[PDB]
Amino acid sequence: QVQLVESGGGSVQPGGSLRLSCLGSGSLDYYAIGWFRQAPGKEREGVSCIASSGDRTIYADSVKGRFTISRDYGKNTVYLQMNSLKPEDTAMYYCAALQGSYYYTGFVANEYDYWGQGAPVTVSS
Amino acid sequence: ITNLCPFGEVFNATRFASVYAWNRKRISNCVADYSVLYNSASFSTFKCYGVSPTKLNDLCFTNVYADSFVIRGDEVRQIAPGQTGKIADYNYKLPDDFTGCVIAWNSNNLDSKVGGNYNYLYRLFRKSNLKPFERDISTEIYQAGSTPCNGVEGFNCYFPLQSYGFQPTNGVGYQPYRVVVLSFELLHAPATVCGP
Ligand SMILES: *[C@@H]1O[C@H](CO)[C@@H](O)[C@H](O)[C@H]1NC(C)=O
């Protein structure tokens, strides 16, 4: 019962930063929002997730201290702040919403009901 | 009423029902702590219809039905008003006007076995869709073709139930999920079930 609109992708050099934006058509208040990434050939990978409660977050090991997830309930958007970018980060990035318990987080794509259109991220070696 | 609703019995039952044979527990004359369910990291699905999950402890109901069963991860989305698919059509059907909460969580470590758990069944064939809350536990040979079966399995004469084959190495879409559906009933009568 929601649509997600992403924005903020682009090209950068190693050590550059990008800011992704996931805007909900309807209220995202009850939803946990996940960021997944897909590189051609490689499997889809969970990057980050924030619970409905906004104070539980998880991260893939490789992005800790590089990527920060945040959400603005007022603006009904979730953000991925992507610093210290590396060639391994090159991929299509998708935000996704699920409706679980207040503190639930996860990287199980099948548990997510709604998917954004996908934002391009290229880190240029 | 100082009876604390036995949600432990529903959620932490060692055994869960097959979806075709879904279990209904009547919750009556009781206090419901919903907050300990919602205010947790336990549940990958927690969807309420006609009611808000933050407000559940403020609410009073005539009665509460708790339906429970196991299905595949991919099928949890069928446990909602207006859904089609083998589960919604042939196993467990919510009404369009559903008022309640659908709660599910991954049960791979309980309901999957190396070599496969075949205990959990779903109905694969039926002449027509279930009405809401219809329970069909019949095991009549399903006539697919124009020749009658007369209880003999054969070509176009099928046992109507099939096993999930839950293995712990399955893709998460094919892993078992435990499901609890809470129906909140309101009618001209004393509301028996109330938050603290
Ligand atoms: C089920 O068991 C767990 C683990 O002991 C417990 O923390 C939880 O509160 C129980 N759930 C309910 C609804 O009683």
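Quick note: numbers on chain B are straight from Swiss-Prot, i.e. 332-527, in order.
The backbone N, Cα and C atoms fix where each Cβ goes, and this holds for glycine too.
The domain 'BetaCoV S1-CTD' annotation in Swiss-Prot covers B:334-527 and is backed by experimental evidence.
Non-local neighbourhood of B:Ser371 (variant position): empty, since no residue in the same chain at least six residues away has a C-beta under 8 Å from its C-beta. Looking at Swiss-Prot, you'll find the natural variant B:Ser371 to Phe noted as follows: In strain: Omicron/BA.2, Omicron/BA.2.12.1, Omicron/BA.2.75, Omicron/BA.4, Omicron/BA.5, Omicron/BQ.1.1, Omicron/XBB.1.5, Omicron/EG.5.1.
Quoted from Swiss-Prot, the note on natural variant B:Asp405 to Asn is: In strain: Omicron/BA.2, Omicron/BA.2.12.1, Omicron/BA.2.75, Omicron/BA.4, Omicron/BA.5, Omicron/BQ.1.1, Omicron/XBB.1.5, Omicron/EG.5.1; complete loss of interaction with host integrins. Less than 8 angstroms from the CB of B:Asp405 (variant position) sit B:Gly504, B:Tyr505, each of them six or more residues away in the same chain.
The note that Swiss-Prot attaches to the natural variant B:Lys417 to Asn is: In strain: Beta/B.1.351, Omicron/BA.1, Omicron/BA.2, Omicron/BA.2.12.1, Omicron/BA.2.75, Omicron/BA.4, Omicron/BA.5, Omicron/BQ.1.1, Omicron/XBB.1.5, Omicron/EG.5.1; May enhance affinity to human ACE2 receptor. B:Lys417 (variant position) counts 18 other C-beta atoms within 10 Å of its own C-beta, drawing on all protein chains shown.
According to Swiss-Prot, the mutagenesis experiment B:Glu484 to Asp carries the following note: Increased replication in human TMEM106B overexpressing cells. The Cβ of B:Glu484 (mutagenesis position) lies under 8 Å from the Cβ of B:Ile472, B:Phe490, each of these being in the same chain and 6 or more residues away along the sequence.
Proximity to chain A (Cβ-Cβ distance under 8 Å) holds for the following recorded positions out of B:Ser371, B:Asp405, B:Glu484: B:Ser371, B:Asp405. DSSP gives B:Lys417 (variant position) a helix state.
Under the DSSP three-state reduction, B:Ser371 (variant position) is assigned to coil, being neither helix nor strand.
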